[PDB]
Amino acid sequence: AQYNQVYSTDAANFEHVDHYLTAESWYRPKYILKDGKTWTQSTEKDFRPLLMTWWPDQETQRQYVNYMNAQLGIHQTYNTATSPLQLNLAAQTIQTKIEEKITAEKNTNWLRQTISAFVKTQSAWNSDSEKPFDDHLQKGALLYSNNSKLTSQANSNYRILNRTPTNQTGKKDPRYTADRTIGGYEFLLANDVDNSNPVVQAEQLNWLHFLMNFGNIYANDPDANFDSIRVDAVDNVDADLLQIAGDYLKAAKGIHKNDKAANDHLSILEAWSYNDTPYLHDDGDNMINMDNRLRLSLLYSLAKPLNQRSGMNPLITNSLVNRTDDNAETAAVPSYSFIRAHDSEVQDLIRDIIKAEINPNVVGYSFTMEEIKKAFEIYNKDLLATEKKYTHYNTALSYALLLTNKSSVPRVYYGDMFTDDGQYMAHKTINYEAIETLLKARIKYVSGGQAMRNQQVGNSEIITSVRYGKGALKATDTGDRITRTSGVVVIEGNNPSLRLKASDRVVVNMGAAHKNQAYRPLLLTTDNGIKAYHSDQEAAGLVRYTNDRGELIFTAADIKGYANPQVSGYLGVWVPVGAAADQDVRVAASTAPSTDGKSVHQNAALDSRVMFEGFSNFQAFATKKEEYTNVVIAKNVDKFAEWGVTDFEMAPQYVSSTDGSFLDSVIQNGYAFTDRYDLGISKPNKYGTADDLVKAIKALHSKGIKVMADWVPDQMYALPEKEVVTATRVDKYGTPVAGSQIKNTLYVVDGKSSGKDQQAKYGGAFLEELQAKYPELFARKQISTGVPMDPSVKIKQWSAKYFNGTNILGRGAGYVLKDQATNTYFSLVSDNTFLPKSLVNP
Ligand SMILES: [Ca+2]
């Protein structure tokens, strides 16, 4: 009893977390039985495990012997009936065996680990006590208490949950009713940063300013700054951040002054709710959101299996813009449009394949490397099939619409041109040719008003989409020479069974600048795929003409249904003959002052832009310098210019954590990180070193292309230090879970950064200069909080007080040790020390 008791009650003598004890705590006894033979004075070296001498109750002390008796090849176990006098010799005999064996392996590392193992067999100490699970992607979350006496350094006056755009004020906005929900939820993955905390808000701003000045700050090269941002996971953070970022863009860059300034820094949100667009629009169009309705329209009218496909009309009317006749010089609301992204309609399809053909109980997207590579074999083959079971149909049809549509900036996804897996840019998809063709055509032909028509012919239907030519917003505008040699027509059908009757005609009005004119093909579907024409000359054979009225006319000879690996339906695209090799109908943004109170205007100059999402989650890791993405990017900067890419959306560049607790930290895309400022600085990121990054930003600038920084304020992964928090089990809205055991109960999280990383170096480092240069930013009272940001304290080190909570860690409800008698946590704070009766007073 005696020797074992604690050496001294100092914090010094125990391994503790915020002065609390855990099941895995080691400490300094007064003596060590040396080689289980002789009672020698401890030194600051002789640390043992608590569990070696103390148990939270007798039932646990029992298991421990049984378990331990196993390990030490002691051949005796005890069932529930056992006295405690035997439970007490059982552990003393083990204790000798423990020293004897430490002497023998000259170490205790092996113990560290028999201990750690055992701890995990107990309910109070594993994920058993953390049930019931909920539908958080990592199975559950813990909300940290704002007011706990036990964990005062984790207290917060904030932690205001769920203030999405729709719900920013804590009530659902009456203004936006397309989404009838509250438009998002707080807890998405990992450690959830509390973005309602004014100090944290200021820190998000610091980081924004940093990214946007990355060149100057890191390389001293004004030519290497990110030009613009994406706000990630908008519907999972506090929407004040939208005001802050827009306020910034305004103050620092002048985006509200004129279009040229707004388009040099054109920024986007990833905001899934239908409410978010009108919300953004009332906010002043300081950034643009995706057109989610059009995305769904493409997906269901074009990309789904033949039996699940819907009719085509939504391709015209289910959108931010009704494209039946779109003749506005400036659209009501700006947006960007896409059909796939790094996550959307890619990692889903892999999940579909794993869940179907590999591991049926796979959770969320928590995949393994193994499963994935296995998944990819199936997927890649499905890509080449005519009958697809897992992957998109009609990719080229979707791009034809996206790249010819008026009133939205198209975003092309990397993985629709290159293989989603695979070294960067090494392999082309079968659609690369058609997409590149469309991209090139867009620069040269795509300008003017738009008309879309849905026509029931033969046994099915087609839609026709028409751009009138540069300088004709309406069908009746005759324009000038360049109008005449610009414009385009797209014809599409979504049913392989489409047959026209002999008497059918599809009559397309091309616009008044196009009477009696030659047209030639750009893309035509063929039995095996799609044939691309790279020049008039190339398509010399297949010319057709409009008539007196400027109508093209199409017939059964032109239009029928196909099924091949690229087309399930019909695609045809025609362009006028005679465009100068170097014709370009894009249009530069005006310096004329903006006057409608909005920053971004969806006009012809904005339509002239094209966005490129330049990565895939599932890219292979580089084998060598040459294969690093950012290296490869700098080296093909010309292609991007040739495609008319004006905004290059780089992947997040933060060094990835490697915990594997979610997809993002398995394929290391850059959304899972521990250091916000570590852009390939401490070691390379998936995409190269900080220098490769700097070089790729420079390369893209040299072509005049803009580069977007993914701004990811929602969460952080794998913090290095432990902290104790008062936690509660909650669902993703922060509501307490029914039937859980963790309710204002102490928990051990990984919630502290190292205080020695880049964050330590740059955190809050620019606040002072920001307040001098842009006092207006700090004057705003943020919506959710009612108060201004708080730059008066810098964040050099993240700790739990800056977080809402975390995903569940499997440590258990009882990990932090409590005297079950008094039901009170043990503590090592000095004026109030409380230890287990046996270790201090035996
Ligand atoms: Ca959040």
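Following Swiss-Prot, chain A residues are numbered 246-1087, in order.
If you check the header, you will see the structure was determined by X-ray crystallography, 3.1 Å.
Including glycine, each Cβ sits where the backbone N, Cα and C put it.
Pulled from Swiss-Prot, these are the features on record:
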type	residues	note
VARIANT	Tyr519 to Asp	In strain: MT4245 and MT4251
VARIANT	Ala601 to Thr	In strain: GS-5
VARIANT	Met614 to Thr	In strain: GS-5
VARIANT	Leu964 to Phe	In strain: MT4239
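Within 10 Å of the Cβ of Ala601 (variant position) there are 14 other Cβ atoms, across all protein chains. For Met614 (variant position), the nearest neighbour among the variant positions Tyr519, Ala601, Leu964, judged by Cα separation, is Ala601.
A gap of 34 Å separates the Cα atoms of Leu964 (variant position) and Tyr519 (variant position). Comparing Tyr519 (variant position) with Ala601 (variant position), their Cα atoms are 31 Å apart once rounded. Fewest Cβ neighbours within 10 Å among the variant positions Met614, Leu964: this applies to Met614. Take the CB of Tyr519 (variant position) and look out to 10 A: across all protein chains shown you find 20 other CB atoms.
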